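One structure below.
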Amino acid sequence: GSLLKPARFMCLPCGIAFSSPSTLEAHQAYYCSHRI
Ligand SMILES: [Zn+2]
């Protein structure tokens, strides 16, 4: 962990704690704001 290795499944800036790594990518994909 530490760096170059994700180990946290919770979007503090959104206030929604997930329970899966791939799920996080799903949130950051089209759930977290409008990222282009
Ligand atoms: Zn978010």
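Along the chain as shown, the residues are counted starting at 1.
We read in the header that solution NMR was used to get this structure.
Heads up, the Cβ atoms here are built off N, Cα and C, so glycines get one too.
Residues annotated as Zn(2+) 1 binding site in Swiss-Prot, with sequence analysis given as evidence: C11, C14, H27, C32. Taken residue by residue with DSSP, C32 (mutagenesis position) is part of neither helix nor strand, so it is coil.
The Cβ of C32 (mutagenesis position) lies under 8 Å from the Cβ of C11, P13, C14, each of which sits 6+ residues away along the same chain. Annotation of the published mutagenesis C32 to A (Swiss-Prot position 231) in Swiss-Prot: Abolishes interaction with GATA-type zinc fingers; the original residue is retained in the structure shown.
Cβ neighbour count for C14 (Zn(2+) 1 binding site): 13 (other Cβ atoms within 10 Å of its Cβ, all protein chains included).
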